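Read the structure below first, then the notes.
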Amino acid sequence: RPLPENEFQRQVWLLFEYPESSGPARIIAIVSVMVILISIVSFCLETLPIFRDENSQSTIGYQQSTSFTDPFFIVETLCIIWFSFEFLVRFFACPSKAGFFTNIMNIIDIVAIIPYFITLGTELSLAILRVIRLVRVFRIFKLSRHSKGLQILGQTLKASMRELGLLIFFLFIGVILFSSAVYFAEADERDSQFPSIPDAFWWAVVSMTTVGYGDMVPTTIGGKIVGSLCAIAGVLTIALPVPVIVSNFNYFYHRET
Amino acid sequence: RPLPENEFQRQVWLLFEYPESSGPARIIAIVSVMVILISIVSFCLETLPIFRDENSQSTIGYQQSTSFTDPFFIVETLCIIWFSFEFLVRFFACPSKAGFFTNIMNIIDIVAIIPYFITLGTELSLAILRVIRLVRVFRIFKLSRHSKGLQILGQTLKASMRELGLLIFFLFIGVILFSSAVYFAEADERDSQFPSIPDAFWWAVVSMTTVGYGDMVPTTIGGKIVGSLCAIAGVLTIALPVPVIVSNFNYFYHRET
Amino acid sequence: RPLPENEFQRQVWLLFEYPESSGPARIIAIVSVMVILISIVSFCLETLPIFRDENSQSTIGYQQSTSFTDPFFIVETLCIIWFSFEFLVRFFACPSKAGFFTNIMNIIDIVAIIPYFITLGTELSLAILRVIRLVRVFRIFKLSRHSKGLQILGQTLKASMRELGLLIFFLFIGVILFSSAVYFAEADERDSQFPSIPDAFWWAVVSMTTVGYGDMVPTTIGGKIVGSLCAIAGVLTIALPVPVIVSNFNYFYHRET
Amino acid sequence: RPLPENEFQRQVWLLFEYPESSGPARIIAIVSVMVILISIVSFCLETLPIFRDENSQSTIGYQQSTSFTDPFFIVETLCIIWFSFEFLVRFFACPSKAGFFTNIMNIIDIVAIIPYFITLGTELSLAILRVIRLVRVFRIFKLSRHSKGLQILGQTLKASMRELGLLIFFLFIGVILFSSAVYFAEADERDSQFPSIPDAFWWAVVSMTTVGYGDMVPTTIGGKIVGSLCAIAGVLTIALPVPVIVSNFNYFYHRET
Amino acid sequence: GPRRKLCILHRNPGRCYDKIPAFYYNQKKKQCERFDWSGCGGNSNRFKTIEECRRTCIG
Ligand SMILES: [K+]
Ligand SMILES: [K+]
């Protein structure tokens, strides 16, 4: 990547892009990491009943007001201010403005920055607000800028898209098969825990993944046989694409050194 | 695989066999795929209590009549008519009609076609109808024609028959052993979760596969020791032939490219 | 593999030792396989409450009497007399009688034959009878004679003794660690599900193996952290020796071909 | 390492360092192994309600008195006396006392020795006592001196620190993501088992590891979808660095031979 | 109390439309409570009479 060459844009770009270049760059990287971690902790703690009950305060998790009495709103505002400053500096110092919005890291930053401003504009349909609150957890992906392992995992996911799709397709086929089998095998009972095939989807996904929650369990002998087959076939189906994905991850992992 | 050479059968065979040959072939492939998933969705949704209680419609899932008031029957008959049209075209355009019935991909179509016509002839024994409606789910395998990964999985299953049988045999031996151990270790208890060894088969199969449903759980010290041994032996037994089957799948998966 | 050389002992040894040698040898092998399977089925059905309650019949599962009214006793007697006849033929046709008792495939036959005669002798302590009835399940290992996969598994177990011991040692160390951690982290709770460290051994063994029956579950935050660490460390611990054992099994499996 | 060369320090060092050097050295090694096992058994049995209720004796697990009537305190005193004698001999016979404390094998001895003397000095805050009694279990790590497998595992853990950190980081990211998803997808429910995202952390760690206790289980359709995705992603993120850790373990394991 | 998972479970009325007077053990309340079962689905944390729920969730 070429330097900005402006003699001041280049300095800011080096400061905010390559932490190893200088001491100030390293401290800026550490500050950004700590800010992201603080934002994640605040987002997770907003949902605790201690603050939720003893308080807008539940639809968004923070009270948007000029006074800004709520500590959660203060922390979120500070984190969003830091994120906005960082993104604006990077966008103003990016040598290629046309190609700036193509990198996945900048899209991640924009996704982590939008919901706060969307809520602020709205304050100036309820499921939309819940979805906006839910997508506020995507700032955990802002750590991919400072973590090399996260970048390796992202490259592995990009390269192993076909294997992931094959795993999903095989899982769906097995889930449909075993859900139908267990619904029809355990249908002539009043104590049946499978009311329909779409409900048996939960049992199929739980059994194939070897999770075994136990909330839904077959009772009839045919149900038990179907459950055995579901467990074995789920083990096999999961184990088929996983070695390919792991080989891709190892190739991208040891490529660094 | 050569063309029929009839100057008219060849065109239909190319249209209904090779999607990449032309645009109409691709649109026919997409239509077939959409019909298959529509049939799968209809079959899964026919079991929901919303339509089942507000409805014969419970034994077969649809009402066969000239009026055709039931939407599920309409969807099922449209999917079956498309399947029959495709099968008749493929049978009348196949250059080798003698070898047509040997391919598994055509046996799958025949199996997905038969149960609807069997029910129609019957309405034109109760467990027989239930098992027929169960084997109605085998149209999910009709996606193997349009999906390459499903064909690789089928070839892997064909090639790894001995290893699959070995896995089943080892699982059976371990299940018998640990069911006997857990029954006899926890037999002198007034309230025991294992009435007999055949009922302990369920606990064994959910412990070896590490699903652990929790419906059957050992209580006495000997039962707990047997359960830990069952978990270890089951994970080892499963891990024994899984790498062989995975190697077979990977060989068939990288064979295309 | 020398023949007995008696001109009649050699024929008997060939008949009862090499199934592929002649048609009668294959018939004898199939008959023996069916006899072992029948014995296993009878042993499993002996415990069913249908026959157990509607019957002596509970201490040993069958009633030893001259009339022999119990069908289970008749089946067990037939299987045992076939086993004894086969063992006597093998012992009287073995070229090396001194080394006959060294092969574990014959120790299996003696172990499967003894308990019936032990009960017969004592018919003409209560836990001893239960232990005898438990070791009566070892006739499932008589299939190793007619199964190459079982022999391969036995050779793998013999070769991988050190790895199995290392797996057991690692699992025991992890279980002690996490049982102590979960007992002390959830000790100041009236509703705590861990009465003691030996009782937490069960939770540790089922969590490290990802079985998770759910009977014992941590409740406090420290208990939850301890449980997560236990699960992760158990996955790692089990995953360590398994590739070595699998490599041993693969070497012993592809050696035959 | 060279002998001390004192003609008496060297003899003691060889006696207490190389079990294969002489018969007395093997005797001392077996005695140390048995003493460590006895200490572990006594520590685990101190928590049984048979002795704990029939008792100070609950906060520390033993009662310090001159009479020493409690068998657990007698056993612990003997074990600690042996450990202190062995540590003193090894520290007085170590050729390089400056480098003696750098070895982790002697840090293990010091850590296993301190709690008893700390409680003894206190006899002559309550959570501190619980933490001390928790770290009292680290004498199980004293088996690493007499077992090569534990040394191999320690070297593997030392070499695989980056992969362990990557696994922990990936687990944390997935846990945060799926906890937020399952909380927001199952928030508008009175019977929701996820009061908050930090509470859903337990469900996330249980699902991703596929332990599946079932104490917290999704109910809404979005919850079921999130749970299935959580199981899949947890399986994948466990399977990513485990092969690298396994390769490290195998390299350290076959290096000895 | 650590009883069977049959007891560590939340009430699931089912997917049907009925008000069957069943009894389920609530661990949060540490006791058995009456609830309305729809007549299908549900989980093992379901009993016909309170006597059996108190039997095999308390002892
Ligand atoms: K599980
Ligand atoms: K479970």
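We number chain B the same way Swiss-Prot does; the residues here are 138-192, 206-274, 289-421, in that order.
This entry, so its header tells us, was determined using electron microscopy, 3.2 Å.
Cβ coordinates come from backbone N, Cα and C, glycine included.
Annotation for B:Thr252 (mutagenesis position): no spatial neighbours, criterion Cβ-Cβ under 8 Å with sequence separation of six or more. Among the sequence features in Swiss-Prot, the mutagenesis site B:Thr252 to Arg is noted as follows: Changes channel gating from a predominantly slow mode to a much more rapid mode.
According to Swiss-Prot, the mutagenesis experiment B:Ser356 to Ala carries this note: Impairs N-glycosylation and abolishes expression at the cell surface. In sequence order, B:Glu350, B:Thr383 make up the list of same-chain residues 6 or more apart from B:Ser356 (mutagenesis position) whose Cβ falls under 8 Å from its Cβ.
According to Swiss-Prot, the mutagenesis experiment B:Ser360 to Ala carries the following note: No effect on N-glycosylation. Abolishes channel activity of the homotetramer, but retains channel activity in the presence of a beta subunit. Long-range Cβ neighbours of B:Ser360 (mutagenesis position) (same chain, at least 6 residues apart, Cβ-Cβ under 8 Å): B:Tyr347.
Annotation of the published mutagenesis B:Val381 to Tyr in Swiss-Prot: Confers sensitivity to inhibition by tetraethylammonium (TEA); the original residue is retained in the structure shown. Under the DSSP three-state reduction, B:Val381 (mutagenesis position) is assigned to coil, being neither helix nor strand.
For B:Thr383 (mutagenesis position), the number of other Cβ atoms no farther than 10 Å from its own Cβ, over all displayed protein chains, is 18. For the mutagenesis result B:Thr383 to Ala, the note given in Swiss-Prot is Impairs N-glycosylation and abolishes expression at the cell surface.
Swiss-Prot documents B:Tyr415 to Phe as a published mutagenesis change and attaches the note Nearly abolishes interaction with CTTN; when associated with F-417. B:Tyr415 (mutagenesis position) carries a helical DSSP state (H, G or I).
According to Swiss-Prot, the mutagenesis experiment B:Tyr417 to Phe carries the annotation: Nearly abolishes interaction with CTTN; when associated with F-415. Strongly reduces channel activity.
When secondary structure is read from DSSP and collapsed to three states, B:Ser356 (mutagenesis position) falls in the coil class. In this structure, B:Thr252 (mutagenesis position) is part of a helix by DSSP. Taking the Cα atom of each, B:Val381 (mutagenesis position) and B:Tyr415 (mutagenesis position) are about 41 angstrom apart. Across the break of 14 residues that separates B:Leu274 from B:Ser289, the C-alpha atoms are 16 angstrom from each other. The sparsest Cβ neighbourhood within 10 Å, among the listed mutagenesis positions (B:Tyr415, B:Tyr417), is found at B:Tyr415. Proximity to chain D (Cβ-Cβ under 8 A) holds for none of the mutagenesis positions B:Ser356, B:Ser360, B:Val381, B:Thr383, B:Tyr415, B:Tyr417. Closeness to chain C is evaluated for the mutagenesis positions B:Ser360, B:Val381, B:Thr383, B:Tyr417 by Cβ distance, with values under 8 Å counted; counted residues in sequence order are B:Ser360, B:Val381.
One thing to note is that 13 residues go unmodelled from B:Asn192 to B:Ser206, and the Cα atoms at each side are 9 Å apart. Proximity to chain E, taken as a Cβ less than 8 Å from one of its Cβ atoms, holds for B:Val381 among the mutagenesis positions B:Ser356, B:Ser360, B:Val381, B:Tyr415. All protein chains included, B:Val381 (mutagenesis position) registers 26 other Cβ atoms within 10 Å of its own Cβ.
In sequence order, the mutagenesis positions from B:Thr252, B:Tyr415, B:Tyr417 that place a Cβ under 8 angstroms from a chain A Cβ are B:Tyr417.
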